[PDB]
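J.: Supplied in structure tokens, the structure appears directly below.
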Amino acid sequence: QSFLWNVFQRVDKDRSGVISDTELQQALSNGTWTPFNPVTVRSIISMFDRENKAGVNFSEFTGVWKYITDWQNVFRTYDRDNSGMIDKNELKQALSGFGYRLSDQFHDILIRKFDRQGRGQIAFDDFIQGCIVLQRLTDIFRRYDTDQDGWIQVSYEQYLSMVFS
Amino acid sequence: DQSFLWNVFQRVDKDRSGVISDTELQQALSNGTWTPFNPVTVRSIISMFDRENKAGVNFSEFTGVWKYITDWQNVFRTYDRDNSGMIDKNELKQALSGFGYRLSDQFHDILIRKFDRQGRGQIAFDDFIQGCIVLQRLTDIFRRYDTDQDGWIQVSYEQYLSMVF
Ligand SMILES: [Zn+2]
Ligand SMILES: [Zn+2]
Ligand SMILES: [Zn+2]
Ligand SMILES: [Zn+2]
Ligand SMILES: [Zn+2]
Ligand SMILES: [Zn+2]
Ligand SMILES: [Zn+2]
Ligand SMILES: [Zn+2]
Ligand SMILES: [Zn+2]
């Protein structure tokens, strides 16, 4: 959770510590041998910005790495077989483990717009992303489910307002 | 014409694999902002004319792309009246109304806000495509649900998320 500062300056390839989506685009550990993911980097980068600083700065040279460890192990303790690869069943109890209770028809039809797989099964690339796609959209949904029944009823205007959040 | 497009195809197809990669098409495409054409859209426009699940395009399918890419360019120009090379809020209002959309005023803000990858007060060409695409899909889905044709739908959790593309 706390890793001093050390190299709070030379974090970027150039002088200043103004690292972001465009700069830390290809710096993380992926699982497909292609560059990790622009949209995945961005929702990680948008986790600690005191005043939209675009990177790490006073006492904020700490939280960027901590979110990786809390998910590096989380990918390991749920892979089950330990291969960096998630089967169909290896995600069923992986998601539901951190408090979800999705049914079976969800882990099936997803591999096109947000994903990038070519062999059916999802790797570490879309794992980190796929969850943030999921967790954020639950929090939206919940706010409108004032009844608390898992059944919202929006009109068209609202239906739009919401998927374009 | 037919002979024209065969040369263009030979030109864009760099490796000459016989298939346009989603990178090679990306390179072919401009939107006049010195930023690389939105890959998310290059991805869309391939998974839209590709028949062989090969995530690419042959001459036979390219003929369709080029006609796609063109019909949009005209729409884009038609509506960019202030000739900025981009579509401001009000030009979008005129543009979408043109496809017989019936949307509010605030919503065009939400859409632009969401799709202006550049952060420019307006939307460029490559993101106008995605923005109109995603709006089309969403509206269809909404319509498929609205059985009694109210303008309201009623959906469950997951049902909600499973409508995200
Ligand atoms: Zn596995
Ligand atoms: Zn409800
Ligand atoms: Zn209710
Ligand atoms: Zn090629
Ligand atoms: Zn003009
Ligand atoms: Zn304009
Ligand atoms: Zn304008
Ligand atoms: Zn209805
Ligand atoms: Zn009704």
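Note that chain A is numbered according to Swiss-Prot, with residues 25-189 shown in order.
The deposited model was determined using X-ray crystallography, 3.3 Å.
Just so it is clear, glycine is given a Cβ too, placed from its N, Cα and C backbone atoms.
Taken from Swiss-Prot, the feature Ca(2+) 2 binding site covers A:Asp103, A:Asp105, A:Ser107, A:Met109, A:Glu114, and the record attributes it to experimental evidence. Marked as domain 'EF-hand 2' by Swiss-Prot: A:59-89. Feature annotation from Swiss-Prot assigns domain 'EF-hand 3' to A:90-125; the stated evidence is sequence analysis. What Swiss-Prot records for A:126-161 is domain 'EF-hand 4'. Listed in Swiss-Prot as a mutagenesis experiment, A:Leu52 to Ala is described as follows: Strongly impaired interaction with SEC31A. Slightly reduced interaction with PDCD6IP. In Swiss-Prot, a mutagenesis experiment is listed as A:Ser53 to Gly, annotated with the note Slightly reduced interaction with SEC31A. Does not affect interaction with PDCD6IP. Quoted from Swiss-Prot, the note on mutagenesis experiment A:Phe60 to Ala is: Abolishes the interaction with SEC31A, PDCD6IP, ANXA7 and ANXA11. One mutagenesis experiment catalogued in Swiss-Prot, A:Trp89 to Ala, is accompanied by this note: Does not affect interaction with SEC31A. Does not affect interaction with PDCD6IP. As a published mutagenesis entry, A:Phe122 to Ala appears in Swiss-Prot alongside the note: Increases interaction with PDCD6IP and ANXA7. Impairs interaction with ANXA11. Augments stauroporine-induced cell death. Experimental mutagenesis at this site is recorded by Swiss-Prot as A:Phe122 to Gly, annotated: Increases interaction with PDCD6IP. Impairs interaction with ANXA11.
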J.: Using a Cβ cut-off of under 8 Å, list the residues of the same chain at least 6 residues beyond the domain 'EF-hand 4' (A:126-161) that approach it.
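T.: Those are 53-56, 58, 60-61, 63-64, 67-68, 95, 99, 108-112, 115-116, 119-120, in sequence order.
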J.: Non-local Cβ contacts of A:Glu114 (Ca(2+) 2 binding site) (under 8 Å, 6 or more apart, same chain)?
T.: A:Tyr102, A:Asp103, A:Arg104, A:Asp105
J.: What's the CA-CA gap between A:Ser53 (mutagenesis position) and A:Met109 (Ca(2+) 2 binding site) in angstrom, rounded?
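T.: Counting only the Cα atoms, the answer is 14 Å.
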J.: How big is the Cα-to-Cα gap, in Å, between A:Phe122 (mutagenesis position) and A:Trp89 (mutagenesis position)?
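T.: Checking the Cα atoms of A:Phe122 (mutagenesis position) and A:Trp89 (mutagenesis position) gives a distance of 21 Å.
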J.: Near A:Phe60 (mutagenesis position), which residues of its own chain have a C-beta under 8 A away, given they sit six or more steps off in sequence?
T.: A:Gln49, A:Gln50, A:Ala51, A:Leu52, A:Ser53, A:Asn54, A:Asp149
J.: Would you mind splitting the domain 'EF-hand 2' (A:59-89) into helix, strand and coil residue counts from DSSP?
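T.: Per DSSP, the residues of the domain 'EF-hand 2' (A:59-89) fall into 11 helix, 0 strand, 20 coil.
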J.: Could you measure between A:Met109 (Ca(2+) 2 binding site) and A:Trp89 (mutagenesis position) for me? Cα positions, answer in whole angstrom.
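T.: Each residue's Cα considered, A:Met109 (Ca(2+) 2 binding site) and A:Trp89 (mutagenesis position) end up 23 Å apart.
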J.: Measuring Cα to Cα, how many angstrom lie between A:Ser107 (Ca(2+) 2 binding site) and A:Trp89 (mutagenesis position)?
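T.: So the alpha carbons of A:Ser107 (Ca(2+) 2 binding site) and A:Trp89 (mutagenesis position) sit roughly 23 Å from each other.
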J.: May I have the list of same-chain residues other than A:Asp103, A:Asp105, A:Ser107, A:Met109, A:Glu114 whose Cβ is within 8 Å of the Cβ centroid of the recorded Ca(2+) 2 site, in sequence order?
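T.: Here the nearby residues are A:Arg104, A:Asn106, A:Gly108, A:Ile110, A:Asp111.
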J.: Cβ-Cβ under 8 Å from A:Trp89 (mutagenesis position), same chain, 6 or more residues apart: which ones?
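T.: A:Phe27 - these are the non-local Cβ neighbours of A:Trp89 (mutagenesis position), listed in sequence order.
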J.: Which of the recorded positions A:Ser53, A:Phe60, A:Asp103, A:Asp105, A:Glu114, A:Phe122 have a Cβ less than 6 Å from any atom of ligand 1?
T.: A:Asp103, A:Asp105, A:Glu114
J.: State the three-class DSSP label for A:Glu114 (Ca(2+) 2 binding site), counting H, G and I as helix, E and B as strand, and everything else as coil.
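T.: Note: A:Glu114 (Ca(2+) 2 binding site) is helical by DSSP.
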J.: Around A:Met109 (Ca(2+) 2 binding site), how many other C-beta atoms are within 10 angstroms of its C-beta?
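T.: That number is 14.
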J.: DSSP on A:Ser107 (Ca(2+) 2 binding site), three-state: which is it?
T.: coil
